[PDB]
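Here is the structure we will look at.
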Number of protein chains: 2
Amino acid sequence: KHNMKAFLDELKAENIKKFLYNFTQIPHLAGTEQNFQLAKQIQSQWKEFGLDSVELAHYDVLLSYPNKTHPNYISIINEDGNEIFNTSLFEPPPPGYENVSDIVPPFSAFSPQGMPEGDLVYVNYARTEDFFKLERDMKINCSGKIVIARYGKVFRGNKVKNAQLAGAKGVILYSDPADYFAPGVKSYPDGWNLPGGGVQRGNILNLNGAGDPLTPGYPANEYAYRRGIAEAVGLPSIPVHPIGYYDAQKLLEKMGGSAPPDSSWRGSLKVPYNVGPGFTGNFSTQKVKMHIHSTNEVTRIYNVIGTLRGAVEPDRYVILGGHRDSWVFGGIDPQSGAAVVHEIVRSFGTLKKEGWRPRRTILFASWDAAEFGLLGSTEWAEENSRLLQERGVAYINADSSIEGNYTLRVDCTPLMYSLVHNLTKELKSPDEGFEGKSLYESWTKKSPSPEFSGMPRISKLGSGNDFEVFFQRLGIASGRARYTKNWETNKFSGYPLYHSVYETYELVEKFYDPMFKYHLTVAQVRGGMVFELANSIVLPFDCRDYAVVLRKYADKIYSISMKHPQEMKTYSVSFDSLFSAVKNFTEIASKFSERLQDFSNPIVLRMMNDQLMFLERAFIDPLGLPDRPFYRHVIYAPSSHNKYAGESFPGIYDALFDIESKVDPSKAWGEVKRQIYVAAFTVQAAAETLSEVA
Amino acid sequence: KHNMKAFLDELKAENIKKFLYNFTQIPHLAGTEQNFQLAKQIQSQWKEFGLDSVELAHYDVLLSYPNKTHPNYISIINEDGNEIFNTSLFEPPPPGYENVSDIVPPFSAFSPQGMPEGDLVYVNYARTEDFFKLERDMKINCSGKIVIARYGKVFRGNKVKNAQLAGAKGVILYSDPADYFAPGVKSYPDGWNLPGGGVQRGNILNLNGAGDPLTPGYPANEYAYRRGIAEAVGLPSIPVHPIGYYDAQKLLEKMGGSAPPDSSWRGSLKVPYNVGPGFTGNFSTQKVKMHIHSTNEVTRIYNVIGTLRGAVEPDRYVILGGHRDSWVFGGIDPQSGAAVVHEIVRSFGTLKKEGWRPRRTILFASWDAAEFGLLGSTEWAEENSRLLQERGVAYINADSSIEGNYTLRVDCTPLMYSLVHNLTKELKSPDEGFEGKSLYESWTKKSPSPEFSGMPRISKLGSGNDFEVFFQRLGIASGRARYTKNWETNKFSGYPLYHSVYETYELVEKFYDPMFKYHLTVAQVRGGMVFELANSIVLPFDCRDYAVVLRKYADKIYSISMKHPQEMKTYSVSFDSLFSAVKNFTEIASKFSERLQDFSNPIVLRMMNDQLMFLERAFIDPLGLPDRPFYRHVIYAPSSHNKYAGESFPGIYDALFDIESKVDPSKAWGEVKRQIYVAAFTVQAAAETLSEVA
Ligand SMILES: *[C@@H]1O[C@H](CO)[C@@H](O[C@@H]2O[C@H](CO)[C@@H](O[C@@H]3O[C@H](CO)[C@@H](O)[C@H](O[C@H]4O[C@H](CO)[C@@H](O)[C@H](O)[C@@H]4O)[C@@H]3O)[C@H](O)[C@H]2NC(C)=O)[C@H](O)[C@H]1NC(C)=O
Ligand SMILES: *[C@@H]1O[C@H](CO)[C@@H](O[C@@H]2O[C@H](CO)[C@@H](O[C@@H]3O[C@H](CO)[C@@H](O)[C@H](O[C@H]4O[C@H](CO)[C@@H](O)[C@H](O)[C@@H]4O)[C@@H]3O)[C@H](O)[C@H]2NC(C)=O)[C@H](O)[C@H]1NC(C)=O
Ligand SMILES: *[C@@H]1O[C@H](CO)[C@@H](O[C@@H]2O[C@H](CO)[C@@H](O)[C@H](O)[C@H]2NC(C)=O)[C@H](O)[C@H]1NC(C)=O
Ligand SMILES: *[C@@H]1O[C@H](CO)[C@@H](O[C@@H]2O[C@H](CO)[C@@H](O)[C@H](O)[C@H]2NC(C)=O)[C@H](O)[C@H]1NC(C)=O
Ligand SMILES: *[C@@H]1O[C@H](CO)[C@@H](O[C@@H]2O[C@H](CO)[C@@H](O)[C@H](O)[C@H]2NC(C)=O)[C@H](O)[C@H]1NC(C)=O
Ligand SMILES: *[C@@H]1O[C@H](CO)[C@@H](O[C@@H]2O[C@H](CO)[C@@H](O)[C@H](O)[C@H]2NC(C)=O)[C@H](O)[C@H]1NC(C)=O
Ligand SMILES: *[C@@H]1O[C@H](CO)[C@@H](O[C@@H]2O[C@H](CO)[C@@H](O)[C@H](O)[C@H]2NC(C)=O)[C@H](O)[C@H]1NC(C)=O
Ligand SMILES: *[C@@H]1O[C@H](CO)[C@@H](O[C@@H]2O[C@H](CO)[C@@H](O)[C@H](O)[C@H]2NC(C)=O)[C@H](O)[C@H]1NC(C)=O
Ligand SMILES: *[C@@H]1O[C@H](CO)[C@@H](O)[C@H](O)[C@H]1NC(C)=O
Ligand SMILES: *[C@@H]1O[C@H](CO)[C@@H](O)[C@H](O)[C@H]1NC(C)=O
Ligand SMILES: *[C@@H]1O[C@H](CO)[C@@H](O)[C@H](O)[C@H]1NC(C)=O
Ligand SMILES: *[C@@H]1O[C@H](CO)[C@@H](O)[C@H](O)[C@H]1NC(C)=O
Ligand SMILES: *[C@@H]1O[C@H](CO)[C@@H](O)[C@H](O)[C@H]1NC(C)=O
Ligand SMILES: *[C@@H]1O[C@H](CO)[C@@H](O)[C@H](O)[C@H]1NC(C)=O
Ligand SMILES: [Ca+2]
Ligand SMILES: [Ca+2]
Ligand SMILES: [Cl-]
Ligand SMILES: [Cl-]
Ligand SMILES: [Zn+2]
Ligand SMILES: [Zn+2]
Ligand SMILES: [Zn+2]
Ligand SMILES: [Zn+2]
């Protein structure tokens, strides 16, 4: 038979290993010739594997690169203006590379140019609450200071936005061993820890879903009209540069002014972690000076788009997508995902060559420029938004398949919870100690649900990856899965060698997944999801699972508001409409489920499949969230404080955030009430899409 | 058989006459008890006629009413402050009414309160070009003046916006006999002309599609959060009041200052039509003083919504809608349309009682508060936007069935051109001299297409009626048809007794349509359209007709730009992308049509029916047009200078309008190029929805 088992058994760990090696021998930086060549290779292989068509979709978007003849670096500068200490111009290459060319040196993509000098202030993780503590509790003023922040906890672009609004004139990001050196394991090449010369690259934009900074709303095609740089979306206004912890030690060791307010501000280096401003007495006249010369430039990028046409519903699309561009070799990010996608295409293509076709169309995508702000997926979605909105069933993401070797991680819409639970019950656990047990069993034991006994944890989708445009802009049911670590407090910090030159094929083969069994497990989960979505007669979504979580989020947002009972009294702030809506959604979703179970009629079926497909769509508000027009889902948006994290009822959440500090409480609470109304209405409207149609 | 002929033959002129009489005995002003009672009556009758369900959908929206104990009026005031002339407090009621209560006196709905006094300036029709002529050519300044304008040519809200931006402190609107008294016919009650005491009511908002001024984007339901009055959408900032031509004569007769610039500024009254400012020498110290005391108030309105469930595709909606509220008796506006809808429901219900059901669901609507800014249709569409966007096939409007007795008038999307031509070829002409000939034949002879021999004229949809939210906001194929006059230059001015107390059942039965044959003809056209849309196996849309008009509009907008060849050279303004897109649309639409003709497969059919249904949808831009977020169709929007008129390529049109006057030509031409890009992209994207799906 040609069934899911046939598809799944065809997948091989050894093939994933071979493709990973193949994709990680040279850098594949977005906008470079090396990455165009890999695009053309993937296009050629996907054709050979059997897909019906495979095309390149290209766009010309704003990218950012260091100046090769004018290196970025940071100095401590004495009173005479002599640079007495300079940060590194590059990371020491790992063994056997040392002669690889075109390794981009560490930089913060999209930093403007500048040479600011000033006194340092240390701002911990540069989170919203870190700046609150500095400004409000310690009365330290960052205006005209250079801030130095440790990576971790939140997306780096949020750090830079927060530094900017505090009045900083520059930001230095660094990797502290507290967050990037796991106790008892050795530095690369002899283990998976970050060495002191290692540095994490990454962009520092605040695009809020816009895609290419110059063309928000529309694809960056050949005739595109572009904003001027001063009106571009999301660009930082102050210079920014990342360094490793050997260099950070030299900048922090001399710091004076106030002590750290408490131990949550202290990293692992042998320094006081004083907040500053400036250095201790003997060095008080020394300053820090940044030298940033990177340039932004419009550059062509290439997505590879493969189609496997559906036999019965060719106008319904199930999309498996992940990016191809990397900062350097991309041994984990993204090639551990891209290799998994390659093997999934190969397995589907094997079935196709034997005469099989899935019920619905499957689209496979190799996105470009994800590292520069999800630009490739976003421009493509902007180009095809009408097709996706009326035909998009689901999007499964496929960035890195591993970030640890402990257990499964799934983040997805509630509509896919039942699909995930069911599929994982049918897959074998790859974990030591769980041989002959299901993946569901190992996952649930290692990552228990906080809410339910005998269930695994599944997180909300945030952002920082290519499902953002499909889920938060277009309202297409989306999910992602990978193997992960057991380091709760580091969830959003990245694995130690994240976006460093040390992220190589050897890292994976030696330390993370020698037998490629975790990669295989993830290929089974992602591929199994795609298979069921593209083949099940009734779409494998359960609207009742959304009803359950909506009630959880409504309790949560009500609890936040109830921290302010006097104001809720004064301004008559009622959550009654939102709970009413959630109750109705629960009642209607229950009845719809009964009909779906109780209904030979392909019209009723497809009518019902359309109701299932358009349910995620119904949570979209065409007016968007306040000042973030591309985050249109009313239930989920990326946290305004941390792009990686999802926030539920974001419009109400942001209206309540720090409300006790607002100067006009009447206005602020009026906006809370407005967002309650919008949320209650959207939940009720979504519920009504599940009612009988006439 | 139960076919279109059965449906059409069941329609009777005599029934339309009886319903019209029934709907026009008392006023049915929005928000009044009389109009709620008629809603409940229609709900009851539609149930009796056979519909599956009939419900009231109610909303609480901002309405506007005179103060009953503090009448609105205008004075000429002498130097002492004595009011030596007062305009009327009411229109002389027509014969047999004179004891009807609750006739709302003439007023401009949504006028703010005020008692401004000043000198008059006469501004012709208060069009954009009239103000250009005054300010630019005659150097007359309206700042702090009261402007007096004649009704006609453009929507009254555009007049008031234009007066406001000219700095007027008040606006007086009046009906000139030149525009509202046809030569050789008598005044009401002895003919269909406007008497000197008659006055045209109407709202003066500039909502640009927003619906209820207090809740843009969301339905005005029970828990709605409302803007404060100062942030409401579309409200005028200066007092406004309408008068008849006996009163206008008294205000204009004393006018001094400059002569009219030319004869296009002269109406038919026996006055000089001097522009002012102020009165001639002897009266120079007299002023004009307005007294406006109307109030805005949130008031419940009721839509009646009837459903006839589809037998095969119940989740596809074909909507026939028209409003029920009137300014006074509504003998033409809207009851001549509402009576036609009532008889259509009765005829469909007759077929249903004999066991028939249409293929798709038909929804019938009796909208409320249309006179106060299309509020009932818009709030309902805001509430149901997700259902309409994913299921809406078409909307056929049904306001007044007559505005003359000369020939047919149709305004619709290009997708319905072929449907209209075909249906009209099968219907009998009601016209004298065309007995035994088709409606197509009489219509084409009396209203020839400007472009094509042997074809009738069909206009673009503008606005000023309840299809606005469905077409320009949601992108649902829409159309309208009625019998019309032969008075080209008056097309947007209204028939003489428009929105006056004289618009009665007697007006229609005696002067417009004694035999109710034109009403019957219109019931056949509107009902026949609904029938074909709800019953044809393949939706009766022809995408090739859109290709033809797109090329016409692209030539037109290019010709406008080419008035500025030096600037197109300087700023490299190319229309090449737009023509390319139109060429591609033409090519793809031709191939799609071949497949639609060449394709027993209900999936392919419905796939193809979805491509047809979503084609109008594809012209929607979710970001809207500049500063008009609710006008989202990129091909058509209501003219920024006249809400009644449709404009094609509106975003490019407005970017080019008066561009020679802009202070920064680089910026202005940059915005023209931006709008070219948006248009080319949207046309290409729409074309791509007709490509093979995979
Ligand atoms: C969840 O679904 C339920 C339906 O099962 C839905 O119930 C609806 O609630 C609204 C608002 O509560 C009801 O609205 C009432 O409608 C009646 C006419 O049917 C009106 O007379 C009422 O207005 C009077 O009372 C108001 C409240 O005191 C006054 O403010 C007002 O001035 C009037 O005096 C009121 O409009 C509606 O009838 C029911 N519909 C039903 C039962 O079918 C509920 O709204 C859904 N939740 C959400 C968030 O949508
Ligand atoms: C109407 O449909 C046609 C398809 O039938 C579609 O044609 C496409 O036009 C674009 C833009 O003209 C072509 O884009 C080119 O793509 C090639 C690779 O395929 C690139 O190498 C080209 O870039 C070079 O040349 C440019 C122009 O001089 C330079 O600006 C650039 O820097 C590069 O040097 C260019 O991107 C595209 O290939 C075709 N696609 C086809 C033929 O299938 C057309 O765009 C449609 N119209 C609209 C308005 O969409
Ligand atoms: C990655 O694998 C690809 C595909 O096998 C290799 O590309 C092929 O290489 C051979 C030898 O040069 C050529 O003859 C083929 O035409 C190439 N096929 C393509 C591009 O489709 C490539 O060599 C491998 N790269 C590495 C670093 O191992
Ligand atoms: C840090 O780098 C700077 C820049 O290369 C060094 O300063 C330069 O040194 C050369 C040779 O002495 C001078 O001629 C340049 O004019 C200096 N450029 C400057 C100050 O911008 C500096 O010596 C380096 N510092 C250390 C500790 O190595
Ligand atoms: C996950 O599997 C469960 C158990 O098989 C599925 O639930 C069953 O579905 C069938 C078909 O509708 C029903 O007859 C059973 O009563 C259901 N059992 C339950 C709810 O306990 C469930 O549908 C699957 N989820 C998917 C496919 O998304
Ligand atoms: C318009 O027609 C309606 C429906 O025939 C009339 O309302 C009915 O009137 C009779 C007499 O009062 C009642 O017994 C019915 O219950 C009413 N039916 C309804 C409201 O559904 C109404 O009288 C007519 N109005 C005018 C002015 O002729
Ligand atoms: C126009 O109407 C105004 C208001 O009714 C009239 O002026 C009023 O006349 C009465 C009786 O003489 C006075 O007591 C009021 O105080 C006046 N009110 C004002 C000036 O606001 C005026 O007489 C009317 N003019 C004409 C020509 O009939
Ligand atoms: C209007 O009627 C014309 C003439 O009948 C229809 O065009 C014909 O459609 C049939 C079925 O596709 C074709 O076989 C003929 O070749 C067409 N004749 C032509 C184009 O001259 C047309 O489809 C009708 N329009 C509708 C129903 O919207
Ligand atoms: C790189 O270095 C210097 C900076 O002035 C100069 O040679 C060249 O313009 C730079 N390249 C850029 C800005 O892309
Ligand atoms: C922070 O410092 C700068 C000093 O130039 C000043 O302009 C700003 O107002 C200060 N803010 C506070 C709250 O002290
Ligand atoms: C893999 O798992 C083992 C066993 O828990 C652990 O000691 C090792 O550090 C893990 N490797 C990585 C990279 O997490
Ligand atoms: C109507 O007339 C007067 C205006 O002051 C007053 O009796 C009453 O408040 C008014 N009604 C309103 C404003 O609705
Ligand atoms: C129009 O008149 C007013 C007089 O108060 C003045 O403020 C305004 O600037 C004038 N504009 C022109 C163009 O004369
Ligand atoms: C109806 O038609 C006749 C004949 O052309 C015309 O004289 C009459 O004025 C028309 N009535 C109306 C109200 O247009
Ligand atoms: Ca873009
Ligand atoms: Ca509203
Ligand atoms: Cl992922
Ligand atoms: Cl109409
Ligand atoms: Zn990645
Ligand atoms: Zn990355
Ligand atoms: Zn009307
Ligand atoms: Zn009207």
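We number chain A the same way Swiss-Prot does; the residues here are 55-653, 656-750, in that order.
Here the Cβ of each residue, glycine as well, is placed from N, Cα and C on the backbone.
Under the heading of mutagenesis, Swiss-Prot lists A:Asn121 to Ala and annotates it as follows: Loss of glycosylation. Severely reduced enzyme activity. Counting every protein chain shown, 13 other Cβ atoms lie within 10 Å of the Cβ of A:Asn121 (mutagenesis position).
Mutagenesis annotation in Swiss-Prot: A:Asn153 to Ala, described as Loss of glycosylation. Severely reduced enzyme activity; the structure shown retains the original residue. For the recorded site, A:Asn153 (mutagenesis position), the DSSP three-state label reads coil.
DSSP gives A:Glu436 (Ca(2+) binding site) a helix state. When Cβ atoms from all protein chains are considered, those within 10 Å of A:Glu436 (Ca(2+) binding site) total 26, not counting its own. Taken from Swiss-Prot, the feature Ca(2+) binding site applies to A:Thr269, A:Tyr272, A:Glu433, A:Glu436, supported by experimental evidence.
Here Swiss-Prot describes A:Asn336 to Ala as a published mutagenesis experiment; the accompanying note says: Loss of glycosylation. Reduces enzyme activity. Spatially close to A:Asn336 (mutagenesis position) yet at least six residues away along the chain is no residue at all, judged by Cβ distances under 8 angstroms.
Where Swiss-Prot documents A:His377 to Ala, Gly or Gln as a mutagenesis experiment, the accompanying text is: Complete loss of activity. All protein chains shown were included, and the count of other CB atoms within 10 Å of the CB of A:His377 (mutagenesis position) stands at 32.
According to Swiss-Prot, the feature Zn(2+) 1 binding site maps to A:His377, A:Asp387, A:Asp453, an assignment based on experimental evidence. Here the Cβ of A:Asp453 (Zn(2+) 1 binding site) has 25 other Cβ atoms within 10 Å, regardless of which shown protein chain they belong to.
Here the residue is the original one, while Swiss-Prot reports the published mutagenesis A:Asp379 to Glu or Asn with the comment Complete loss of activity. Listed in sequence order, A:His82, A:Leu83, A:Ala84, A:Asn89, A:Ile355, A:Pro388, A:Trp421, A:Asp422, A:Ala423, A:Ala424, A:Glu425, A:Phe426, A:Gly430 are the same-chain residues at least 6 apart in sequence whose CB falls under 8 Å from the CB of A:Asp379 (mutagenesis position). DSSP assigns A:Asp379 (mutagenesis position) to coil in the three-state reduction, outside any helix or strand.
Under DSSP, A:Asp387 (mutagenesis position) is assigned to coil, being neither helix nor strand in the three-state scheme. Listed in sequence order, the residues of the same chain lying 6 or more apart from A:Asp387 (mutagenesis position) and placing their CB within less than 8 Å of its CB are A:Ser380, A:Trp381, A:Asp453, A:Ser454, A:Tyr552, A:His553, A:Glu557. Quoted from Swiss-Prot for the published mutagenesis A:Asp387 to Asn: No effect on enzyme activity.
In this structure, A:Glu425 (Zn(2+) 2 binding site) is part of a helix by DSSP. Positions annotated as Zn(2+) 2 binding site by Swiss-Prot, on the basis of experimental evidence: A:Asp387, A:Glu425, A:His553.
Packing around A:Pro388 (mutagenesis position) is summarised by its Cβ count: 29 other Cβ atoms lie within 10 angstroms of its Cβ, all protein chains included. Experimental mutagenesis at this site is recorded by Swiss-Prot as A:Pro388 to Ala, annotated: No effect on enzyme activity.
In sequence order, A:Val739, A:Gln740, A:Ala743 are the residues of the chain that are 6 or more apart from A:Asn638 (mutagenesis position) and have a CB within less than 8 Å of its CB. Experimental mutagenesis at this site is recorded by Swiss-Prot as A:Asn638 to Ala, annotated: Loss of glycosylation. Abolishes enzyme activity.
Counting only same-chain residues six or more apart in sequence, the Cβ atoms lying under 8 angstroms from the Cβ of A:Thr640 (mutagenesis position) belong to A:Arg598, A:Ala601, A:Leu604, A:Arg605. Swiss-Prot gives this note for the published mutagenesis A:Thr640 to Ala: Abolishes enzyme activity.
The active site, charge relay system annotation in Swiss-Prot covers A:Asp666 (among others). DSSP assigns A:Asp666 (active site, charge relay system) to a helical segment in the three-state reduction.
Counting every protein chain shown, the Cβ of A:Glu425 (Zn(2+) 2 binding site) has 24 other Cβ atoms within 10 Å. Comparing A:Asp666 (active site, charge relay system) with A:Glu436 (Ca(2+) binding site), their Cα atoms are 22 Å apart once rounded. Listed recorded positions (A:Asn153, A:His377, A:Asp666) with a CB under 8 Å from any chain B CB: A:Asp666.
The candidate set comprises the recorded positions A:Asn153, A:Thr269. Of these, A:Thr269 has the most other Cβ atoms within 10 Å. Most other Cβ atoms within 10 A: among the recorded positions A:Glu433, A:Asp666, that distinction falls to A:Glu433. Among the binding-site residues A:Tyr272, A:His553, the residue whose Cβ has the fewest other Cβ atoms within 10 Å is A:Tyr272. The Ca(2+) site is defined by A:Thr269, A:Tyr272, A:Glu433, A:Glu436, and by the 8 Å test on Cβ atoms against their centroid, the other residues of the chain that qualify are A:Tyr113, A:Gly265, A:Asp266, A:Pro270, A:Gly271, A:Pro273, A:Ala274, A:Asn275, A:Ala278, A:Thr432, A:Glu437. Note: the CA-CA distance between A:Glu436 (Ca(2+) binding site) and A:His377 (mutagenesis position) rounds to 17 Å. Checked against A:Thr269 (Ca(2+) binding site), the mutagenesis positions A:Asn121, A:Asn153, A:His377 differ in C-alpha distance, with A:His377 being the nearest. Separating the Cα atoms of A:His377 (mutagenesis position) and A:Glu433 (Ca(2+) binding site) is a whole-number distance of 13 Å. For the recorded site, A:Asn336 (mutagenesis position), the DSSP three-state label reads helix.
Per Cα geometry, A:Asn121 is the residue among the recorded positions A:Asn121, A:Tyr272, A:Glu433 nearest to A:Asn153 (mutagenesis position).
A:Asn121 (mutagenesis position) is 26 Å away from A:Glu433 (Ca(2+) binding site) when you measure Cα to Cα.
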